Amino acid sequence: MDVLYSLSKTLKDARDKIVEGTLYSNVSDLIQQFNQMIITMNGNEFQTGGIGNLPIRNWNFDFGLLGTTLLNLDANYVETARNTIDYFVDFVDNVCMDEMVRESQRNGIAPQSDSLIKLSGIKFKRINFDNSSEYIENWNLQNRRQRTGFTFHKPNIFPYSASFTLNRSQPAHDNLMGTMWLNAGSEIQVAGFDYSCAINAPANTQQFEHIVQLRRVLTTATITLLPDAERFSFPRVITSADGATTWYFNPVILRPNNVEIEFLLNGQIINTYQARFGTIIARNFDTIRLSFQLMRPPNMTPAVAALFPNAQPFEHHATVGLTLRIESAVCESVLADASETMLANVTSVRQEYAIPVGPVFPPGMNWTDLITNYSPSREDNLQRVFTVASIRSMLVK
Amino acid sequence: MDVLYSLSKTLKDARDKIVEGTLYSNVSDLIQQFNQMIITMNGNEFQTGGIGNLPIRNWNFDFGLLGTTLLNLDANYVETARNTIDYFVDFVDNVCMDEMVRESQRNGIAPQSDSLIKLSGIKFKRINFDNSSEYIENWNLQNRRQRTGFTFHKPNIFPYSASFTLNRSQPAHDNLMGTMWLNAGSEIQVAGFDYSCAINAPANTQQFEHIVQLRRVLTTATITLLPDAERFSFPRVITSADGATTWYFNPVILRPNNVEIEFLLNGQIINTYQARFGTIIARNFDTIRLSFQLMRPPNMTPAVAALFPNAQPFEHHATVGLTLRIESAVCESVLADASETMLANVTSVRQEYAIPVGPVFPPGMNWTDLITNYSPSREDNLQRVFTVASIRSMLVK
Amino acid sequence: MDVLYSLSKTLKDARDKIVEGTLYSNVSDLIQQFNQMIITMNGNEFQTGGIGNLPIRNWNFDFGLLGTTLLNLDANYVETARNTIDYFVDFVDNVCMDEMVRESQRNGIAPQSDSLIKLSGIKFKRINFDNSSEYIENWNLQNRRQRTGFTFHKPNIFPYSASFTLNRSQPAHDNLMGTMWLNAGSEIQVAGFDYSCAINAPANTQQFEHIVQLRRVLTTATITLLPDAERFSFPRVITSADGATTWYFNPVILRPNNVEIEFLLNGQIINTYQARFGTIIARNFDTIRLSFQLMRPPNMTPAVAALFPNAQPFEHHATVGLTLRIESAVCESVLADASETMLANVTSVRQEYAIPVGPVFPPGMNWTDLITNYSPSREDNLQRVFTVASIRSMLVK
Amino acid sequence: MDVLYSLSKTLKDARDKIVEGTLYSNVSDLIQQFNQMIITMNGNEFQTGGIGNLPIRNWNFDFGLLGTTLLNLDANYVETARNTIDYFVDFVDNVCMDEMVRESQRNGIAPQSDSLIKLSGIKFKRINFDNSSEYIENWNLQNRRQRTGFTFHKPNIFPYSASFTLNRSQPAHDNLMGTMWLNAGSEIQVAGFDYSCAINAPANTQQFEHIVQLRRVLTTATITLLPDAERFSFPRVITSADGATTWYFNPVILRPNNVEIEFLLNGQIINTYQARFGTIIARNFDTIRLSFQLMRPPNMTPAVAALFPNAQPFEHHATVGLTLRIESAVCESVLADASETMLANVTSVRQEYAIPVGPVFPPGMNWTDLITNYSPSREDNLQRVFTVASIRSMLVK
Amino acid sequence: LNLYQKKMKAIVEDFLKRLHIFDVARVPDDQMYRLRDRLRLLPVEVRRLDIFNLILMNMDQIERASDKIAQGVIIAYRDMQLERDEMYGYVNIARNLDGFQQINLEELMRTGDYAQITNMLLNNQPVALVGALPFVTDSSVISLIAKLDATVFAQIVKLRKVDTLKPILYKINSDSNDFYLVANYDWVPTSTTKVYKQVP
Ligand SMILES: [Zn+2]
Ligand SMILES: [Zn+2]
C-alpha cells in the first residue's frame, strides 16, 4: 500500500519539477528516486479490472532510464520523459479504481485486487518516499498503533434524522407539547413547543431536552450555537405519530430560557455552556445534550396576552429553539465533511463502473446508512478506500 | 508565463529557507537555482503600468551573486540577501498587477503586458522550476491539451436568480399555484404552492418541478438535500408578474411528496434520488431537476381541516419545498467558491487602481453577470487572471 | 496517434509510387522510410477487436527488407513487395476500426484500444512523416494549441427543427399570426403569416423575426439568401400547439418587406444585410437573425382586394418568407457536411459490427442529437474518430 | 509573385514533413530549399499594413540555418525550428492581407504593396518551386498566354435577378400572359403563365421563352434540367410593373410542352435538347435559351374543364415552367462557386480590417454587382486577390 | 561542460589504474563502456559536486577577465564612433551584443561552413561572431584611417578553419602613440568595428 503512495508523489513531484529549462541540481535527488522505480518494475507484469463494467487491462514494463548527464534541460528531454509518465498515470488510475471497488468483511483493511496484493510484495518496497500527504501520514501512524487524527470543515457526523416526539398529545392534536428536530451533517436544530404556553406548568416553565449521540468522538470542535430554530418557526401540517392523520403547528417564538449545552464523553460532562450563544469550543465529546425551557412571559402587553388564553382553543403555539453547527473538528476516524472529495470520489468511481453492491458498504455508499451503522469493518474499508482516493487525486482530478 | 511562476516559488522558498543560522547544505540545491536567475536577468530593462491609476515604475538589473562557502549562515549573509529580494518582490507585484488588468477578445488566453510578453521569450526559459502550486499545475496540463480540474468548497455555479412562476393565477391573486425560488452560489431553494391545497386536483396531488441548468459541468459533487424551503415559509407581499400590483402569500408547510432529484448530463440521467434527504453524491452533471408534489392530506384533524375549505377564500396557502446545497465539487473550468480568494484578488486590484471596464469582463467583475454569460473568452481570461492571482498570493497577501 | 497516420501515407505513397518500371531514384527517399518501419515493428505483437461483433485478431511481425540494389524495377520486385503491403493494409483496417468504436467521457481525446495505446509508445515514434493530409494537419496544430480550421460544402450546423409559433391564435384557428420554419443542415426556411393581412396593424405592417443559434461559430461563410419560403407556400393542415386539433393554412405569398439579416457573434452584429438577395458573405458568427415584415398592399386590383376583406372569415392567408443556405464555411470544430464521408464512415463501421451504444455518442451517432448537445467530450471524441476515419480512407474506401 | 507562392508550400511541406521522428533523408531535398530561403532573406527589412484598420508592423530577419542531426529528428530539433516558422507564418499572413486589399484600375494585375513589389525583384526568384497548387498552376499558364481553366461546383455565374414580363396585361390584371423568373448563382427557374389558358391562341398553344446571357463562357457543364418551376407554383400578390398597384397570381401547373433548351456560343447553337429532363451536358456556351409552351388540354375531365371557362373571370391561371441547375462547369475566369472560400476570404479580410471602398470592386465585394459588370480590371484584380487567398489558405484557415 | 569528446575510455583508464588491482588492456570493450554506463547514474559526493557548482558560476567572469582573448567581434560597415574608457583610453570596445545575429564559431568550425556567413559578408551585412578569440592591439592612429579592421576577415573564406582570425583593437592613448596628429585637428574616430572583451 504505502508503495502505491510513492508511485504518485513520484509522478506529481515529477510532472511538476521537470520542465523545459531548470537546472539538473534541483532534481538530482529526484531523478534518482525515479529511475530506481523503472528498474524494480521492468520485467513484472500486471492485471487490473474484471469486475462489473470495469475493463480488464494488462500492463508490461520495459523502459529506458534517464539522462543523468545534461546540465540544464532541453525541451527534447521533457517530451521523451512525459511520454513515459503518461503510461504510468493511465496506469495508476486503473490501479486505484480497481482497488477502490472491492470490499471485504473478514479483513476489510488489507489489499484486495490482484494488482495491489502484488505490490505489498517485498521486492517493491524499494520505492517508498516523502509521505507528507496528510492521509498516508495517518495511514502509517495507525499501523504502528498510535494516535492518528484528521481535519474537517463542517464534518458529516449526524445521520439525517428529522422527527418529533409528542410528550403531551390527544386525538385532536389541539394541545400538544414536545420537540421536533433535524440532525444532519454537522448541524442540529431543535424546537420545544407547548400549545398551552405553560399555563398549568410548575413555575409556568416547560422543560425541554434534546440528546444527540455521535457515532465517533469529535475533538477540538469549533461550534456556533444560536438561539431559535428557524426551521421550526413556521406553520406546518404534520403527519401524526401513527400516520393516521395530520396535526397543525402554528408557532410563535420566545427566547429559550435557561439554555444549557453539555458535551459529554462516556457520560461525563467535558464542556458545559449556560446560555452562551456565538462561538464555543467542545474539546472532546461523543454526545451533545441541549436543555432549554419555555417560560410563560410573566408580563404581557395586550397583543401578547391575546395569544395565550387561560382556556383552549390554543391557536398560537409557544415555541423555543436552538441551532448548533460544528464548523470544524478533528476525528480519529475518517468521515465525510463539506470540503473533502473522498466520499464523492469513491462513490463516483463505483457508480460510473456499475460496481455491484458488496458485503460491506450500504447501497450507493449512502452516507446516512454508513454513519448510522459505522461498524469497524465499514471504517477500515472506508479508510482504505479514502486513502486510495486521496492518492489518486494527486494526479487525477 | 510558467516563467513568472518560478520567479515566486523562487522567492518564497527563499524568504523562507534563508534564515540566520540554517545549515548551507539545505539550500545548496536552492542557492544555485537562484543565482541562475540573476544572470539571465541582468542586462534587461522592464516597464510596468501606464493604465488608469496604475503608476509606471521602471526597472533595471545589475546584481552580484552569493557566496557558497560557510557551513552555517551568519546574520550578515541574510541582510545582504534580503535587500536583493525586496527589489524583486516589489517588482513581481508590479508585474502581476500590470498583466492582471488587461483583457483581449482575441487571445484572452495569451500574455498581454509589455512586461510579460518579454518573459515568454526563449532566453528566459532557463529559469523554470518546481511547478507544484495547484494552479500552475493545471495551467500546464491544459496548455498541452489535456484533462484539467480544480477543487471548491461551496462553489459559485448559480448566477443569482430569485423569482416565481404562477401556473394558475387571476387578477385578485387569491387562488394561485406555482413555484418561487432562489438560486445563488452553490444553493437552490424552491417552493411549490397551491392556494387550493389540491382540492380539485387529480388524486388531490399537485405536481411541481424546478430545473436549473449549470453553465459548466460539475463532477464529484457532495450535496446536502433537505425537505422544506425556509426562505419561502413565511408571509410575503410580492409584486405581480407585470409589476402592476402586489399579492399576498401566507404559507403553511407540508412535507414534499414523491421527491425526485435528477442530476443530468446532456439530457441523460446520471444520478437520481427518490426522497433521499441528507448527503448525496452527484458524480457528473450539467443540470439539476427537482420534482416534488403537494398532496392534500387525506386525513385531517379539525385544526388542519379548518385551514383547507372546499370553497374560497383560501387563506392558508399549502406549500411544499426543497433545499439543495453543493458543499464541494470539481470543475474543469475556474469558478469562484466560498474559500478561494482569486476572484476577490483580481476584483480588488482592478478596483484599487481604477482600472477602466474592458471588452471582456462585466463591469466590476460582477460574478452573476460573468457566470450567466460565461463565454470561452471570459473563461480563458479568467483562468489567466486567476492563475496570476494565485502566483501573487504565494508572496503577497 | 500521429504514428498511425504515417503507416498509411507510407502505404499509399507506396502502393502508388512502386510499380513495374520506374527508376529507383524516384523512390530512394521513400524506400528508406519504409524499411525503417518494418524494423521498428518486427518482434512486436498486437491485438485488435474483442468488442461487440468485432472479430479478435492477433498479428506478428517478421519481414525481410527491400532490395536497395537494383536500378529499375522488375515485375518480380513488385509482387514480392505487394505481398508484404497487403498484410499491413488488412492490418491497419482492423486497427482503425478497433479504435473507431470506443468512446470515453473523462479522456475522450486520447487513444483507447490496446492496439493504439501501444503505438503512442516512444519506441515507435521513429516513423512519423509527410503530414499534409488536411485532417492530421489540424490534429497537430490543436495539440500545440493553435488556430485550427476545416473546409465544408453545405455544412451540417443546424439540428433538424421543424415547427411554428402562433403569436395570435384562438380556438377556431381562423385568424392566426406567427411563424413556421425548417432549420436543417445548412439551410433555414422561415415564413411569417398573418391571416388578417395586417388590417388592424400599425402602419398595416406585421413584423416577423427568426433567430437561429449555432452550436459552433462558422467563419468565412458563403451564403445564398432568397426571398420566399417555398416549403411554406402551400396549403396545409397542421396540428395545434397542444396536439388537440388541426388548423388550416392557406397561404398567398407577398414579398418580404424590410428584410434584414444579421450575423452576430456573442451578441454583436458582425455582418448585416438589408434586403440583399443572392450571394452574401458572413465572416464570423454564432447566430443568425432574420427580420422581415408583411406589409398590407396599399393599392390592390379587384382580384387582390377580394382576398383581403375588412372582416373575417379570412380565407387567404398573407405570407412572407426567406430562404438562407450556407454553401460553404470554415469551422474550428469538426462537423458533418454534404461532401465528407467521415460521419458516414464512423457510423457505418459501428453499425456493421453491432457496436453497443456507449457513454459519449447518441444512439446511432444521430447527427441531430449530436449537434444539439455538442459537448466538449463529444467533440473531442468526434475529432479523434473523424481523424481516424480519414486515415483509413487513404487506403480503404 | 510566384515567389510568394513558394514561401508557403515551403512552410506547409515544412510544418508537415518536419516532425518528431522522421528519418532525415525524407527531408534532405527539402531542408536545402528551406535554408536557401533564410539566406536570400536575412538583411532586407519590410513594411506591411498602413491602410484602414490594418496595423503597420515591421519585420526584420536574423536567423540561423538548419542543423542535420542524423537518423530521425529529436524533439529538440523541431522546437528550435517551429520557433522560426511561426515568425514567417505571422509574416506571410500580414503580407497576403496587405496585398489583398489594394486595387488598381490601370494595372490591377500586378503587385501593389510595398511588401510584394519588393519580392518580384530579381534577387529573390531563387526560391520558386513545386507549383502544383491549382491556382498558381493557372497563374503561370496565363503569364505565357495559354489555355487556363478552373473547376467549380454550383458555379456562381448568374447575378441575382428576380422579375417578370407581362406580354398581355390590362389595368385590372385579370387576364395576364407572360413570364416570371429567378436567375441566381448556378440556377434558373422560369414560368410562363397565360390566364386565358390559350383559349383564343393559335393551335391553343402559347409560346414562352427565357434567355440568359452569361458574363463569361462556361465549358464542360453538367446540368440538371427539370420540368416545372416550384418557386412560381404558388399563389402570389405581386407589385405591378409601374409599382402603382398589386396583381394576383393563382397558378395551376401543366407540363411544359415542346421544351427546347439551347446552349449558344456567340449566337451559334452548340448544344440543343428537346424535352430532355434529367442530366444533360453543355460543352461550351455563353447563353442559355429556354423555349417552352403552354398547350390548352384538348381533353378535360369536368374538374379540369371547370378551371378553364370560355369567358372571364379567369380564376385559375395556367402555368408551365422549367428549372435548370449547373452542377459543375469549367470557366477560364475566376468565379465564386458553392465550395471555394476565395470570395469569402477576400471579403472577410476586407470587412474585418475596415478596408475603405476602392476604385475597382463594388462596395462589400458584392457578388451580384461584381458579376453584372465583370470588367477586365475587376477580373484581373479578382484573380490576383483569389490567388493570394488560396496561398494564404495553405497555412491559415 | 559540453565536452562532447573524451568521456568514454579516457577517465575509465586512469580510474582502474589507480585501483591497482588490475591491468586494464585485457578489459573487453563491452566492459569499459558498460562501466561508464553505470557510473554516470550516481549522485556526487557533496564535496566534489559542491565545488563544480562554484566554478561554473564564475566561469564566465574569468574568461572575459583575461588580458589576452575576448569573446567575438562585430562588423557593421557603418562608420562608427569609437568609444572611450579610462583604462584603455580611446578604444573600440562593445560591452554588449544585441541587434546583430550571433554565429557560434564553435558550431561553424566544428561542422563545416555553408557560407551563410560567406553571403552575409559578401553582400556586406551586419553580423557578429561569438566565442573566445585571438587578439591584437595597435597604436597606429593611421591604421584606423586605413580601415585595417575591415580586412582580416576576407581570409576565412579560402578554406574553412577560422583559427587565423586575429581581430583588431586600437589602444589609442593620448600618449604612447607617436601617431598623435589627431587631437591637433578637429575630428572624431571612425572605427568600422569593435570587440566584446568586457572591462577588467
Ligand atoms: Zn462554508
Ligand atoms: Zn451542392
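Looks like electron microscopy, 3.8 Å, at least that's what the header says.
Quick reminder: no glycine exception, Cβ is built from N, Cα and C everywhere.
Feature list (source: Swiss-Prot):
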type: MUTAGEN; residues: C:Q32 to E; note: Complete loss of in vitro DLP transcription activity, no effect on particle assembly
type: MUTAGEN; residues: C:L65 to D; note: Loss of in vitro DLP transcriptase activity, no effect on particle assembly; when associated with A-70 or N-70. Loss of in vitro DLP assembly and transcriptase activity, and almost complete loss of interaction with VP2; when associated with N-71
type: MUTAGEN; residues: C:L71 to N; note: Loss of in vitro DLP assembly and transcriptase activity, and almost complete loss of interaction with VP2; when associated with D-65 or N-70
type: MUTAGEN; residues: C:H153 to S; note: Impaired homotrimer formation at pH above 7.0. No effect on transcription activity or on VP2-VP6 interaction
type: BINDING; residues: C:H153; note: Zn(2+) binding site
type: BINDING; residues: C:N266, C:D286; note: Ca(2+) binding site
Please identify, among the recorded positions C:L65, C:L71, C:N266, the one with the smallest Cα-Cα distance to C:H153 (mutagenesis position). C:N266
Give me the Cα-Cα distance between C:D286 (Ca(2+) binding site) and C:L71 (mutagenesis position), rounded to a whole Å. 59
Relative to the Cα of C:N266 (Ca(2+) binding site), which of the mutagenesis positions C:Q32, C:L65, C:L71 has the closest Cα? C:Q32
Which of the recorded positions C:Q32, C:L65, C:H153, C:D286 have a Cβ less than 8 Å from any Cβ in chain D? C:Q32, C:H153
Any idea which of the mutagenesis positions C:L65, C:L71 has the thinnest Cβ neighbourhood at 10 Å? C:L71
Alpha-carbon spacing, C:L71 (mutagenesis position) to C:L65 (mutagenesis position), which is rounded to whole Å: 17
Can you tell me the CA-to-CA distance separating C:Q32 (mutagenesis position) and C:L65 (mutagenesis position), as a whole number of Å? 10
According to DSSP, C:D286 (Ca(2+) binding site) sits in strand
In all the protein chains shown, the tally of other Cβ atoms within 10 Å of the Cβ of C:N266 (Ca(2+) binding site) is 15
